[PDB]
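These notes are about the structure you will find just below.
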Amino acid sequence: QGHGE
Amino acid sequence: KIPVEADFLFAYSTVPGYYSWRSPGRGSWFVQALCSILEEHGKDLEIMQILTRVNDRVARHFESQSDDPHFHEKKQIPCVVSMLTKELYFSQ
Amino acid sequence: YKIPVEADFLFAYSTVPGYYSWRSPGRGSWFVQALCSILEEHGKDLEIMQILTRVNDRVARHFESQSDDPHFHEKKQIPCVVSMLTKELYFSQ
Amino acid sequence: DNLX
Amino acid sequence: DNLX
Amino acid sequence: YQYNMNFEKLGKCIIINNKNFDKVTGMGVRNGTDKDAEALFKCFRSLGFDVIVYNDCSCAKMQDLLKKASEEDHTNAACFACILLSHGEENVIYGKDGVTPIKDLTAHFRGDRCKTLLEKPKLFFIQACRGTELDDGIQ
Amino acid sequence: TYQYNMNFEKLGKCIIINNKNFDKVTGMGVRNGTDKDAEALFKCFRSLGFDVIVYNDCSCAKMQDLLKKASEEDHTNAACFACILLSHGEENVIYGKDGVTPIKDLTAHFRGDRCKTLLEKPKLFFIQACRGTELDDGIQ
């Protein structure tokens, strides 16, 4: 999945 | 080989030794928060993100009430214990 | 309008409650080995829980105790993360 | 509130 | 290995 | 880097909702708990869990329930979930008839005691006290 | 938002307590390999941008004192606080050369109401130590 600051 | 104790996650409503609050009309703080978050992000955030947002909601959007001065205006912070070995998403 | 005195703490334990923690006289404790390794590769781009989660998996899948004594032979370990954090922690920007 |  |  | 969720079943979810306790335990009625239960029954349902609720369980009941669940075949499940709502103290929860160590309830799912859940997340959400301390907050 | 505000003059203090030697009385042995952990940790955390400090063979009181003073220092200019404990331990306890002390008393120094300059800031504790005598035989 996408996890981003 | 896998540690027999691996992949467990305990999401407590409060830290060890402390009390855990529960509104007789709206239900406990932890569950209220866990539900409001799961209901909006349960399917798009990793379990730890979910539970961390629940921690903040139980810590900021809640404060005890009681005609007893000793139990008035108390606070609460949940406690997450992860022995998980991967990211957890309830989807895909 | 207040904050819990216990909030914002995070305890990254090398092992779970009631268990021993393994350490290699030559290479150092497993947990620390794992932690540093991961931190070196992702310390500045992964969230703390992602980092520690990968450390758990690493400790769990990359280590097995060696000992002459068969009672302490081929045993495993799993770290334990306790979060009271109320936000995502990143060591960058 | 109550205590659990 | 040792124990801690 | 992600738990494989590709199974036909997300998993089972045991919600234990203890509201009423035996006058001997000394604990009072946990009002609003039924609201939590129902609230949880929907969330976890929406998530994909085949949830079932049990009310005012005895410590034995809670043990058998979790024991049996662990002895179920989770081959086609991604994970497992369990929610405990009750009175509690450090390391333990109340049954309508007393207190039982949380360790015993959960130990049943250790890798060497439930193969079908090996390498699959085992989730426990616990709403209950863990002592008698209070947090007075700050600022 | 959802991320701890990391925009401070400095990331923060990183206190490492490297306990390798213990008084014969404690019955604890020399923790060989701890110097390597301490070295790798120090480098690692210095790398992150933490101000690293390493203490060695600490007495129980020294550990209590060392942390208390740190909680009294001014943290206003730091994003967070980190402490790493490398030593012997049993459930809820860590060994000093002296003997045994509660982990809770060690960390309590930084609770919201006792270290206001770290309020709303993340307080991390990495702990390499035993917490009992059980062993994991693993499975599969």
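We number chain B the way Swiss-Prot does; in order, the residues shown are 212-303.
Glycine too: its Cβ is placed from the backbone N, Cα and C atoms.
For B:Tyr223 to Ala, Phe, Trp, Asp or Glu, Swiss-Prot lists a mutagenesis experiment annotated as follows: Does not significantly affect thiol protease catalytic efficiency. For B:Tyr223 (mutagenesis position), the number of other Cβ atoms no farther than 10 Å from its own Cβ, over all displayed protein chains, is 23. Secondary structure at B:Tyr223 (mutagenesis position), taken from DSSP and collapsed to helix, strand or coil, is strand.
DSSP classifies B:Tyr229 (mutagenesis position) as strand under the three-state reduction. Swiss-Prot documents B:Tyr229 to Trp as a published mutagenesis change and attaches the note Strongly reduced thiol protease catalytic efficiency.
According to Swiss-Prot, the experimentally introduced change B:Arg233 to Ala is described as follows: Abolished ADP-riboxanation by C.violaceum CopC. In sequence order, B:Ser239, B:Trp240 are the residues near B:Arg233 (mutagenesis position), counting only same-chain partners six or more apart with C-beta under 8 A.
B:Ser239 to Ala appears in Swiss-Prot as a mutagenesis experiment; the accompanying note says: Abolished phosphorylation by PAK2; when associated with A-30 and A-173. Classification of B:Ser239 (mutagenesis position) by DSSP places it within a strand.
For the mutagenesis experiment B:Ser239 to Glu, the note given by Swiss-Prot reads: Mimics phosphorylation; leading to inactivate thiol protease activity.
Counting Cβ atoms from all protein chains shown, B:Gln276 (mutagenesis position) has 12 others lying within 10 Å of its own Cβ. Listed in Swiss-Prot is the mutagenesis experiment B:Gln276 to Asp, annotated as follows: In esCasp-7 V4 mutant; promotes specificity toward alternate peptides with VEID, YVAD, WEHD, LETD or LEHD sequence; when associated with 230-V--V-234.
Where Swiss-Prot documents B:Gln276 to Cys as a mutagenesis experiment, the accompanying text is: In esCasp-7 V3 mutant; promotes specificity toward alternate peptides with VEID, YVAD, WEHD, LETD or LEHD sequence; when associated with 230-V--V-234. Annotation note: B:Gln276 (mutagenesis position) sits in a coil segment as assigned by DSSP.
Taking the Cβ of B:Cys290 (mutagenesis position) as reference, residues of its chain lying under 8 Å away and at least six apart in sequence are, in sequence order, B:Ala222, B:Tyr223, B:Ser224, B:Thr225, B:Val226, B:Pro227. DSSP gives B:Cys290 (mutagenesis position) a strand state. Annotation of the published mutagenesis B:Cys290 to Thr or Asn in Swiss-Prot: Does not significantly affect thiol protease catalytic activity; the original residue is retained in the structure shown.
Listed in Swiss-Prot is the mutagenesis experiment B:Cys290 to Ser, annotated as follows: Decreased phosphorylation by PAK2.
Between the C-alpha atoms of B:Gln276 (mutagenesis position) and B:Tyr229 (mutagenesis position), the distance comes to 17 Å. Counting every protein chain shown, 26 other Cβ atoms lie within 10 Å of the Cβ of B:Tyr229 (mutagenesis position).
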